[PDB]
Amino acid sequence: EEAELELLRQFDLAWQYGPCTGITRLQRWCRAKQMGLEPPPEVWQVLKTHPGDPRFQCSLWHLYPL
Amino acid sequence: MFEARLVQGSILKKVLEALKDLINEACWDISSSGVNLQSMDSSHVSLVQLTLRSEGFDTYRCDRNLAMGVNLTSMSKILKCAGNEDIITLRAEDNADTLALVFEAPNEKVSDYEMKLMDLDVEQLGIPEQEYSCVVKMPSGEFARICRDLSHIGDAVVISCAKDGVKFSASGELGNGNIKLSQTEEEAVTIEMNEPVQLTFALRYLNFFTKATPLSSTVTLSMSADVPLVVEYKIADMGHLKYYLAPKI
Amino acid sequence: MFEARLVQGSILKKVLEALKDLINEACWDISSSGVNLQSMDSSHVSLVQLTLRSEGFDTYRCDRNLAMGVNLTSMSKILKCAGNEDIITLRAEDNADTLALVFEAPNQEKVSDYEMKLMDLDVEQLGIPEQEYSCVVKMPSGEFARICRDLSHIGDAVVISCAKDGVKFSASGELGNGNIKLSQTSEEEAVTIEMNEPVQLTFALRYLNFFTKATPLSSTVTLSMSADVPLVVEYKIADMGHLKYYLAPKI
Amino acid sequence: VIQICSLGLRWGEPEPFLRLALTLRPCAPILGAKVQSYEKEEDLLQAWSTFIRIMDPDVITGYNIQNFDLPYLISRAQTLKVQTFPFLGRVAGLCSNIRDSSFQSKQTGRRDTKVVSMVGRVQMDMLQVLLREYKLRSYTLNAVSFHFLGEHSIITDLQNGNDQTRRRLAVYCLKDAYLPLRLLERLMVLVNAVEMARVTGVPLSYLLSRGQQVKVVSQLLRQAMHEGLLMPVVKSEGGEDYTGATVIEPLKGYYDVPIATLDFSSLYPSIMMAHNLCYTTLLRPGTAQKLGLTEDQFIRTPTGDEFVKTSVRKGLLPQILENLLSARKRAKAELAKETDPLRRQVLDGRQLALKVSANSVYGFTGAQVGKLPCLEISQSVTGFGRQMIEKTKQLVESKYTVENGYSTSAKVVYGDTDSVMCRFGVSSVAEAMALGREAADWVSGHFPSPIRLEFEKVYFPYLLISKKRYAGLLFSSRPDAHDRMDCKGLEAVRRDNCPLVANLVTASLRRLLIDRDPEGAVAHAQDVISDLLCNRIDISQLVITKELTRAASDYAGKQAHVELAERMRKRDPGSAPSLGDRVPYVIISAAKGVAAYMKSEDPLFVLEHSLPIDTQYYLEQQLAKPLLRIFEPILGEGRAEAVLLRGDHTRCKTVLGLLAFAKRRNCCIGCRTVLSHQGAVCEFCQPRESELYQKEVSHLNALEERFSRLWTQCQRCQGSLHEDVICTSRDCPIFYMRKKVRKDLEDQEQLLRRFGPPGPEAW
DNA sequence: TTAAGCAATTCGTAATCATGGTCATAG
DNA sequence: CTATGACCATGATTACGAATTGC
Ligand SMILES: Cc1cn([C@H]2C[C@H](O)[C@@H](COP(=O)(O)OP(=O)(O)OP(=O)(O)O)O2)c(=O)[nH]c1=O
Ligand code: SF4
Ligand SMILES: [Zn+2]
């Protein structure tokens, strides 16, 4: 923790995985894996050792009335 | 077609003066089980729940489940054109949006009014039944004076239910004070306790809740952990009237 | 440690109801003689002397010559929260600058325990003269209030003529002149105009309305006047002591 | 400070020549601009100071650079210990400093600004130019860019990310830094500033700091050296007021026969010109005596003074006024040959400025707190004004009458201190125009020169409500049929109200004056009130704005906007309204009826926290009384009952801590009876179910069509079709109108799942 | 040391004044 | 157990300041 919260914030702004501020984080991870762009096997291995926490399993701007 | 007839119009006038300040619009759910109502206040803080059971109306007739939309100010103005001894009948169609009220004096004078209803798009809410753990049954006059007397000091009040009795405290810029009450027919204060309670509620809502004091002699206060305080009144072989208010955090 | 009780306690409600419209503050002098209050008015025309002996109380403990100050109208708003049959109890610590009021019930089931904070006071204090009052009148308080209020709807200030046979309450106004005459009546409803030498004086009728705020405060009202001196109206607080309102006269 | 972005041009060339952007992390290249990157902020501030020394610009502009940008840079350079930053000026050994200043007048109000010292260079914040010249509703860059052209915590994670995010941030910053240049060259700011400095004779820094006194002092001194006079110093605190202008009593109502308007042009400067009024020719009451020559040596005014004829002296204020009048005449002669509309109004702005200068010459005389007051002159001016307008009204109503061979005796309906609205009688616009031109040219021949009356318009029809409140339709020629409406004073040009009310007043006067159909007007006002009560009106139409003036007058009595401003937020005690700006608010519903200052809230706070709206406040306090102003004079008091009955058929249709403890009782779609079970239809109203499904799928169909038109408009206003939209612009109707249709669709989609599915889905 | 003028209409808040519903106690 | 006016409570009228626009 506090290092796992920057890896996800770095996965969320890389443009080669998609334009993602409307959906979940694991849905975008599996969308890129289907098309197989290059999802890395570390943004998966922190979404498995946690429960349904809203500060891991949510996009950066999931507040913010946009 | 709906038609009811009730001999004690005074009960109707007391219930309509319970609510004309807290609520401006309501929907009456007319059924074959009685006349039942739920509403929120205008401030979106408190809940009212009113039940007039079907038996206590001394001449009942309801064909089909209705829903009437009533502006409570115009109805409260109409029900003060009827003295305290009259006999009140309600007449409604199942195709119309206009209600008829006929007041029958117990002596040569009969009166009849027609009132236009309105269509409203409100949503109906309710309550689930759980066991509140502090159960107070107290005189209504003492509760009215206690709320009205603490009101001049400050605006919150803390209710403190302990073993032998309950204790109400309130503060403000001109100081603070409490009132005790202890276990010792209707002038008694019966106190059932399993877990002790201490909670805080604002006074403007309580001084709204104590407007319906002529409906009964005693009042029932129910408390539990972190739930909305319930204020309950009973109307004799007619039904009941409940207000609901949430605690401060 | 001051701790005092009063069973027929409606009198305190009654005095502070007739105190708060006059003045905004009071200099409460607690001595071993009891509870006293000398205080001027706000308009520099009048004065209140309240004396409450200890023998008019029930149960008493005074260990200090306390000299405190009360903001009156907030204390009256607190006194509005207790009935008249209810027992009034006061408690005071000579280091803790607060007043602890305890309202007991006659059925003892409702207990009240209120607290008002203190504020400092440097109030002026003058002594009344003692002299001969050429006219002392014993009157019913309700009839007196009725008469001066009946004069309030004519004009503003009253002229009084105090003599042997009758007494003459006259006034002018925007509708003209009027006057009512009284005489002695040959225990509470009895009147008496005890007189040596007849006089004429000017007084303010609005301050008579202010002074008749203590109408339910006694058996009889006493009206004491002489030449060019403060009128003292007296309400004898029954079995307790007395309240005297001084009004410096007009020119 | 993480990014600085700069644009530079030579004046006269239609594009810039320099485009630079300096960032603080490594970035990605932008076509058309240079990009440099640094790993520390000291290098960034040093690089900007060296660039600003080497390019050496004449003028520095921006938007809110005075009160935000330059003191932020100066304080940030002081904190990080960089010694060589604050030398931005032209003199080689001088450092710059922050200094407060205030300005106040009854014309622009009071404003408090900081200044930063730059010797040699000139500053033009475009915000201060807008706030001084223009009277608008919001003064944000988005609002004035829409009005003239047509358009913090997210940025901190666009900068802590990657370098294409930083490239997006730099393109945004460069568009921001480019907009005030376009506004400066499009609005003809600098050309008018240079012409103002050449006509008045004051420097170019005084037209951004001072008022209208230094210019008239300057022109009077420049005219005083040519005859050898010296000015005195009189100062007095304080004289009394004098009597201003007359207004003629109306004949109120609705007119449908044409009224022609005749007015005087440049009234007070021509009074001061053609009766030889000046400081330097004011005759004291004794110095006429004991000479007795009254005739053609002096004159007498209605207030009482005596003033010398022009055969002895020429005043100084006639000559200054004559120069200003010729400059404005040349500006109008240039304006009479433009075809573009925005260019036509900016030349109108130039001539408006020269007329304001000429009238402030007269207003200099009566200012008892000033530098040289002579209230005798002011009283003579307004006395001559009153005398001449009553002369106009007597003459116009007296000559053209039934006995004098004409058709109908005319009757004046209105006059306000420079104009006369005479009602002639004919209902043909050609004959009214002909007689009105004859009347203007006839009456003008009873005066000295340059006093002239002129025809200006014909109103047909006309609507007169009170003093300083009227409306009409505008005719310039006859075969030029009609131009527009005129709304003098009414509820459509003031800014103290809601957009909903001003829009309703404009649409009602449109349907009522152009098409002459009161039934569509009643149906329109009914639909507005019905859609108000049914809770389908956007919150853009509900926002009220008020100006936060000096704090002691707002200490004297409790207001709504002052209460909202002085109540800080928990989020930000560092961004709040200051003195001089505008506070926006809406009114929410509560039960504290003694105070409308206890129900006011920020629009963004009621957005994010979802508080309800007081529809009865907006119904009886905002809407109702302007409508009763407008709709009554065409009919009687059965018209008040007609609109209050058109309310009455439509008032009976209203839409609706403890809120979490819901039960969510279902209800019959046909007859609204709460009942156990989830089926949509009631057992008595079950047969008519195909019609009840038919009804409401044409509502889902129309919500679907509104979702798509809005959420793809943001993609075209943003620029890109492949990346996310981030624009929470509070001055755009687009924002928060795109937020509620998501919830309408969320609700209306779930109401139709009460009905089953129209087929399987797992086959 | 610094600042162009007057006329008029509209709306909100607190304070002043009128009037009825309870009530409290003397008959 | 029942008249009478004194007492509390709620609504109609006036006054004045603030804001903004027309000449
Ligand atoms: C607008 C305005 C008018 N006035 C006075 C002077 C003017 O002579 C008089 C007439 O007002 P305006 O008609 O507004 O101005 P104007 O007549 O001088 O010029 P034009 O007809 O070409 O528009 O009102 C002022 O003193 N100060 C002002 O700001
Ligand atoms: S909300 Fe959409 S349309 Fe409105 S300003 Fe923002 S991007 Fe443009
Ligand atoms: Zn049904």
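Just so it is clear, chain A uses Swiss-Prot numbers, and the residues here are 42-107, in order.
When the header is checked for method, it gives electron microscopy, 4.1 Å.
Just so you know, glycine gets a Cβ as well, placed from its N, Cα and C.
These features come from Swiss-Prot:
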- A:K74 to R: No effect on ubiquitination. Loss of ubiquitination; when associated with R-4, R-15, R-25 and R-89 (MUTAGEN)
- A:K89 to R: No effect on ubiquitination. Loss of ubiquitination; when associated with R-4, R-15, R-25 and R-74 (MUTAGEN)
Checklist outcome for this item: Whole-Å Cα distance, A:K74 (mutagenesis position) to A:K89 (mutagenesis position), is 16
Item to check | Cβ neighbour count (within 10 Å, all chains shown) around A:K74 (mutagenesis position) | outcome: 14
Checklist entry - Hey, what's the Cβ neighbour count for A:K89 (mutagenesis position) at 10 Å? => result 7
Next on the checklist: Tell me the coarse DSSP state (helix, strand, coil) of A:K74 (mutagenesis position).
Outcome noted: helix
Checklist entry - Reduced to three states, what secondary structure does DSSP give A:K89 (mutagenesis position)? => result coil
